[PDB]
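Beneath this line is the structure, given in structure tokens, with notes to follow.
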Amino acid sequence: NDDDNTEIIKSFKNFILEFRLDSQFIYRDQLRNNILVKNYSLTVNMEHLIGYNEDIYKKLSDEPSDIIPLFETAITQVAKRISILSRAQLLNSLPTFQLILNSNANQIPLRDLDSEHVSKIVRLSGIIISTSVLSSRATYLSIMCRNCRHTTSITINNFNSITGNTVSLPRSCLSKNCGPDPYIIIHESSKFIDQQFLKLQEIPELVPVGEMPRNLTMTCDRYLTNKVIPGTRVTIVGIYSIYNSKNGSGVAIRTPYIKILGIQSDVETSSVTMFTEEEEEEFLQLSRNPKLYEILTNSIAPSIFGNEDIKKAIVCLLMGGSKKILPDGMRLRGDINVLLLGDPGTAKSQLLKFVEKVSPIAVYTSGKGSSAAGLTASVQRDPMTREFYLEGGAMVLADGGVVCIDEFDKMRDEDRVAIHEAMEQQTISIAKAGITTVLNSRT
Amino acid sequence: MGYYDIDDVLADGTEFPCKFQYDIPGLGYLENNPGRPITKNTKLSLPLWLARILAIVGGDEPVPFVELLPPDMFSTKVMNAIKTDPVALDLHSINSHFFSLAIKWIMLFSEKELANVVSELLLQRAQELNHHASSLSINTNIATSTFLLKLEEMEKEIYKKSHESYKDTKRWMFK
Amino acid sequence: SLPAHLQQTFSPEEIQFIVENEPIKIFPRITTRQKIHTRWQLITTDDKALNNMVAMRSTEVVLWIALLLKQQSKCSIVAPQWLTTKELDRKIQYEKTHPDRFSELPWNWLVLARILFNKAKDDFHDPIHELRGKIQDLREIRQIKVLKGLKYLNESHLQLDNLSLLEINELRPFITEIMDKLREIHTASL
Amino acid sequence: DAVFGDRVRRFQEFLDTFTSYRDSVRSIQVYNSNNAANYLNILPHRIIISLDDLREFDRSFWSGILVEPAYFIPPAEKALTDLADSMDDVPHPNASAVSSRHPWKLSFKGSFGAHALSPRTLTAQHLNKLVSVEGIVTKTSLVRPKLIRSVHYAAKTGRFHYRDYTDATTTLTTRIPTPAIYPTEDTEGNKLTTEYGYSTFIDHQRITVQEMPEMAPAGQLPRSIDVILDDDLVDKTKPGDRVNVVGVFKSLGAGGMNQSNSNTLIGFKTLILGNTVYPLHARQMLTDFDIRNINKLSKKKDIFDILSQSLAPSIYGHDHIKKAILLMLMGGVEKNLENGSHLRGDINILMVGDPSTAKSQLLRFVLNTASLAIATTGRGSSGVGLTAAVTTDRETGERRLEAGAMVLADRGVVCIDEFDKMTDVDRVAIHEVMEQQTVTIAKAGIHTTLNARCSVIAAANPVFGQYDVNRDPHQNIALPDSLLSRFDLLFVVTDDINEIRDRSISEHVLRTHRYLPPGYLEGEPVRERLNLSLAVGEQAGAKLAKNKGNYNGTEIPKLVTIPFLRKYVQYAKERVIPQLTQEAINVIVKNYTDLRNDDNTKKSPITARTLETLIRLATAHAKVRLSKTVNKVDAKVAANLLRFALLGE
Amino acid sequence: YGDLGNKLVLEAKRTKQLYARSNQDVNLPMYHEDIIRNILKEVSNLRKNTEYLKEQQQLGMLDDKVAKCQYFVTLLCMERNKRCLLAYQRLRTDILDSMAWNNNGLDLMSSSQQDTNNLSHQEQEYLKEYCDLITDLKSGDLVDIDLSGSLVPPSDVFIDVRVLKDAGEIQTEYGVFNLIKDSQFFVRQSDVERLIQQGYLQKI
DNA sequence: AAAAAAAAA
Ligand SMILES: Nc1ncnc2c1ncn2[C@@H]1O[C@H](COP(=O)(O)OP(=O)(O)OP(=O)(O)O)[C@@H](O)[C@H]1O
Ligand SMILES: Nc1ncnc2c1ncn2[C@@H]1O[C@H](COP(=O)(O)OP(=O)(O)OP(=O)(O)O)[C@@H](O)[C@H]1O
Ligand SMILES: [Mg+2]
Ligand SMILES: [Mg+2]
Ligand SMILES: [Zn+2]
């Protein structure tokens, strides 16, 4: 039982210590650079693992949830080996290292997931619609008894592979005549990590005919948290597993969910500067071009013919102005507004979608299917605890970017007056059900 | 102290609080009404390059014309803040030429309690500087950038030189 | 020369040049012993070895001459003693058993290694990858020891008994600047 | 084992080293003794230590406190209690009160470094560590006492027994749980009667603090954390207050690791045991030379014009608006009579004008410079939820009223934008407040009258896109006259086109935009900054550093800074209560009679309530110059301002 | 008053960054002599004021302390302005010599800025004088050494070279090279360094 | 109990 685990750990250690192409051991230097900056994590490219040996890839693809903790403890063993001197024999504050995977396999649409993808590694893409608040998870628990009153420690991993996975309390004491489970939890001298929940929605253009989009639930932990914001297209690599809901129709039902292993995002969470040196040099070189203005102006909607001043206005809007502040506290606006008011057939709507696509943060909405309460701030109540809480609309979702509104005249007169302050001062004030909050929205 | 040094020249331009220890008729013409003389104990914010010499000239009881008040940059609060945890301190906001002005201030006024604390501060920050410099990519979290934006003006030169040295060594090593 | 700040420290190319300006042993493939023919008659190397030479015998030449002959089929570079597994094992054991002393090692460390692995690939009796891995492990150990030792920087002096050329060069600017700053701070304080 | 004693004696050594805390403790003791039997305030047994001195004394203990307070604070508290017991000297104590056993809990102040966080920054690796968090008070719970130690007596034995109870939130260290079962029988079966008046009960309240929405990530809602505090400081502050709370951040509860869990994804509960609370206020006490300077400025002839000009220096013109705002921020006194009931005391101002004439900016300035103010938008508010709400508390299971927007602004000022766009229904909710400054809630079995004595300032647009000077003033304003008659001052502003004014305002606005923050270059945008270096903060009269106010020279007339003006307002609103005299009465009656019988066109009709406005304006102007009597000059200036606001120059 | 002078010096710092980040001699920025001559005009006004003040001091109606303090203040003003101007010009001359020393002293007008008109006429004549000095320096006892040659140590004898620009045929010692566009040579390293420095060859 | 969307008057 234990020998196979040791063999697998040894195989992974040999892989990580031996993998070199040309004259560089890439993973060891990656570990060094990660430890030096206090980022106890490692990234494995799947193609390298396949090329090194196929049996390890086969085992990982067969039972991922069981295999992965062995790899993630081999990583920390190697890190302690290649970072700490034994000195013929301390702090040793190195937790279990996080494993991150990347792959280039075929994508699978959300609606195509079925009973045959249970406990398998899958890759898929979607849109982020909501992020949950972070929560704590125990990893090393100090357990104390009452009658015999001794000390014990429990080590728990985050992978489950099954609904239970939980050793709540050992039956009987450790050897007089104590109870069944006479233990408590010593909250001090305990170690905790962080977990977060996310909701994913199907990409609009792959929705089947005459259907509505489907949502799914994903869970991430440690360094993968606090990475994605609502409204960002992402590519996820994870495990499609199921968990029971004893609190919650039918018989023997099990709600599926996704455990996040790796996230790729187009924006790369850049919006302080994090760009590569080569990219910064390329941007400076492009800015040195004597005719960058015409190059960018031609770039705005190349399939639209004739409009020039409109394209210049679009470029000036996307670039944006300069925010200013004053000693007495008065704010000054730093955005530019463009209104297109013309005859039909002049391709007004085709520019809006292109501007939405270009901008890093943009939302496209119609003035007909919209409401004043549904744009700035919606006051909802939790069905469980019955408490008022504030849910954002569309204008707050596009803060720091641009908002695309078409058919501005069809919008109701009552609705169109709410945007007055939201643009004249870029701050919205809500006084509903005793909630008095000033919310920021710059767009 | 180099005549043709840009950084020293820039650091010489900061303003220090000071007070007119002596009353001089006809002064203040460069700040207020020229015909109105400046009275005694008048507080002003003067640049270093003249406050240093006007406070030592004397002129003539050979009291100098101006007396330099303790600047707010060197206060007990900052001393406690740097003594508590210097590695995480955002010393860039307090000043951009902090080290050079500290050198000049300690030169004008010998204070054995400043050299040791400043030395310990920079010694502690140097290890983090080297740790970040040795971390060559093979693209980073928020910690590296948020430390890098807390740096002093002069520390950037050390960081860049170390990074270039390590990059050159790595480039020559792997070919 | 100036080139910005390149007047204060050596470039890695200069380090490689100064290292490769060193003697080495060679097993020649040809013979040019004088008929008892053009004299080598160099100006910065003993030509007696190059002129009085015979095949399948040991002799000492400068490293760059050995490399030039290795580019042709006139050379067979003899590997040094410290490029073998049985010596590197006792070496790594020495560093592991002694957590305070830098091990004795020639100052041409890592550089002769890079050059020999680059050019003299087929003349090693031991497999190349194992030797490269052992060298990498030694590099990691010495890096850890250097980081451990750097934690204290006195303003008076410092001692580093067994650091190679590249290790000294890659650390010179940071240590030099920090020590200069500390020294001038102390000097201004008194 | 013995480490507790070692820490206790080390802390005793540290306490003996510094002699300030001993002086404070003996002062508290002597004050408490004097409060006992001499012909209602008592000092709590709490002392605040500055951990800077602790760090300067012993770094090991300082680090132990700031990393793992669970093993360091209790020994310090025990040592402090032992010192207090040793120094105390009471020869004839009481019976029930002697068994209180207050352990003299501590409070901290000084630099925290990396342990001063925000509600969003709190994460897993900051657990079990002393922290200090800034934020805004969202909502509070009800004060409910909880048991600590019970006292029992048996008639047959005649021996008083006691049993002690503790919970997870009671103490920093986890211990074996004890239920609330009352011991009623002895070991030999003797009856035990619970003795009230000898047992111990401590107050308990829970509050929730929210991160400030101003410093939030783009497109992210604010997040909040909850704080538990007990015993002293149990009912400090209120919802809608900026606070800094220092305490221990620890987890509690099994959190599903027992058999009660239903699903895999079970998270723990986190909570902060607050140690101390400080008012942030983005300080509030005048110094001696501050009072000297205030008197020296008030004895000048033209202080009021200087103060009016000092308000919002980046707004061109509108000088009378600035004077009106100055008089409104420090309005007249309220009157109560045994037969006349109550008389309104403050001033409300309404402005109407065509777009782009700098009304909202002045409103924001008034928000920033006021002691207390609340921002409200007409469209984004509901009248029923503006005054009070009904919410069921999760703990007690009962429904209690939650304070509305205007109630929080009691004795403050409320600014409403887009007032004319605000729903007609909710308008009546405003009128009630304008009637008697009291809101009555009679719903779901609660009948209560809530005090709300605030002033309201609003700005509204005319019915048309631009003001029509040739039309009826009632025609241009959508609001009914019933509420318009309440406002004391009505202002109409128009952007008359004139090339001279256009050039002047263009030069001014261009001058404003060419500004650079001190010490920061112009090539890069503004970057966020960290908190203050000091978590909790705190030669005279010869410097005038910020007393004179003129930061930059631009005109012969003087200027004053915002902090000095706010200090002036704080001093004036408290230290002076002027009384009117007959000399101003004659002028007031003469000008009222003249204005009423001038018999010409006017912006609005006038009635008897305008004389009350004149009286309180004269009172406000008497307050401005810091006099206890009202002079005729105040009547003259009030009449001039009213004529400007109603006739026009 | 010399605050405007700081505006120059700060700008100079940015130039050093252009020298620093590039680590290469290219595109020296166009001068700022307008601010300099404004400073010269105001310091001339300062000198005139000082001479007038000294005149009144020698006349007798002026107080000695006022005269001495005004003289000290003005002298500090002149000193700081001169310091700023010299700090600018020293760096300018240093970078000028920097790119003058490596291009064989010919200034490479055939290829770097084209017209070099962003330099002042005084700076241009200084550049010509320094090129004259560079030409004279290797005309002494070091005539057999190319001082303006490569500074990378020679590491290999034969390299592959790929043609970058088209030309005819160029004679060498004992041979001739015809520069056909897009051709690859297998020649000696030390025979094509002059061409490589000029930019006619690529893929070292 | 309080906010928000829909069809008919
Ligand atoms: N200048 C143009 N160049 C190319 N195609 C154009 C141009 N103007 C209009 N079109 C074409 O007209 C069609 C309809 O355009 P679109 O619906 O965007 O017009 P619009 O002005 O937004 O209309 P509406 O006011 O009726 O909403 C598109 O297929 C678009 O390609
Ligand atoms: N006298 C003035 N001084 C400075 N800025 C001014 C002045 N008059 C107008 N402005 C500028 O006009 C702009 C319009 O601001 P704002 O929307 O607050 O004005 P408003 O009159 O309250 O308009 P609205 O009726 O749309 O609320 C601001 O950027 C403000 O700086
Ligand atoms: Mg359309
Ligand atoms: Mg406005
Ligand atoms: Zn037991």
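Chain D uses Swiss-Prot numbers throughout; the residues present, in order, are 18-56, 89-331, 339-594, 630-740.
Header lists the method as electron microscopy, 3.9 Å.
Every residue, even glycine, has its Cβ placed from backbone N, Cα and C.
Summarising the annotation, Swiss-Prot assigns domain 'MCM' to D:359-566.
Residues or ranges marked as ATP binding site in Swiss-Prot: D:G409, D:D410, D:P411, D:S412, D:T413, D:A414, D:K415, D:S416. D:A414 (ATP binding site) counts 19 other C-beta atoms within 10 Å of its own C-beta, drawing on all protein chains shown.
Sequence-distant neighbours of D:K415 (mutagenesis position) (same chain, 6+ apart, CB under 8 A from its CB) are D:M407, D:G409, D:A515, D:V549. Look at D:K415 (mutagenesis position): DSSP puts it in coil. The mutagenesis experiment D:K415 to A is recorded by Swiss-Prot, whose note states: No effect on MCM2-7 complex helicase activity. Loss of MCM2-7 complex helicase activity; when associated with MCM5 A-422. Reduces MCM2-7 complex helicase activity; when associated with MCM2 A-549.
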By a simple count of other Cβ atoms within 10 Å, which of D:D410, D:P411, D:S412, D:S416, the binding-site residues in the record, is least packed?
D:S412
Specify the secondary structure state of D:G409 (ATP binding site) as given by DSSP, simplified to three classes.
strand
Taking only same-chain residues 6+ apart in sequence, whose CB is under 8 Å from that of D:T413 (ATP binding site), what do you get?
D:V549, D:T550, D:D551
Filtered D:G409, D:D410, D:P411, D:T413, D:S416 - binding-site residues with C-beta under 8 A from chain A:
D:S416
Return the members of D:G409, D:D410, D:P411, D:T413, D:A414, D:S416 (the binding-site residues) with CB less than 6 angstroms from at least one atom of ligand 4, or none.
D:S416
Residues within 8 Å of the D:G409, D:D410, D:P411, D:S412, D:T413, D:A414, D:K415, D:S416 Cβ centre (excluding the ATP site residues themselves):
D:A515, D:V549, D:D551
Which recorded positions, if any, among D:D410, D:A414, D:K415 have a Cβ under 6 Å from ligand 2, given in order along the chain?
D:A414, D:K415
Run through the Cβ atoms and count how many others sit within 10 Å of the one on D:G409 (ATP binding site).
19
